[PDB]
Amino acid sequence: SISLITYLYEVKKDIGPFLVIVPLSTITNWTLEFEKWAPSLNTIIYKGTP
DNA sequence: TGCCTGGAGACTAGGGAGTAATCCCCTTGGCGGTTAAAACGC
């Protein structure tokens, strides 16, 4: 998913908006993977207290 | 104590109830996640 999104965004210069649905207990793994492999793409993740 | 009418016995049948066949929808049990509600204390 990261490779496809990054390739499309680098080719088209259309970084977003993009929406991803991630089930719980995996949000932090996706966050760490995005921070590590693709620092150029930022993400907004909702969690914690209302 | 005497009298009689409501109760009972025999015969007929048809319709409501019992039984089989069919199926899907409402229920039951469980788990995830969130958070407003429940518990404890001064």
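Chain A residue numbers are taken from Swiss-Prot; in order, the displayed residues are 505-554.
Backbone N, Cα and C atoms are what each Cβ position is placed from, and that goes for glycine too.
Here the residue is the original one, while Swiss-Prot reports the published mutagenesis A:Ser505 to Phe with the comment Temperature-sensitive. The Cβ neighbour count for A:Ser505 (mutagenesis position), using a 10 Å radius and every protein chain shown, is 10. A:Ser505 (mutagenesis position) carries neither a helix nor a strand DSSP state and counts as coil.
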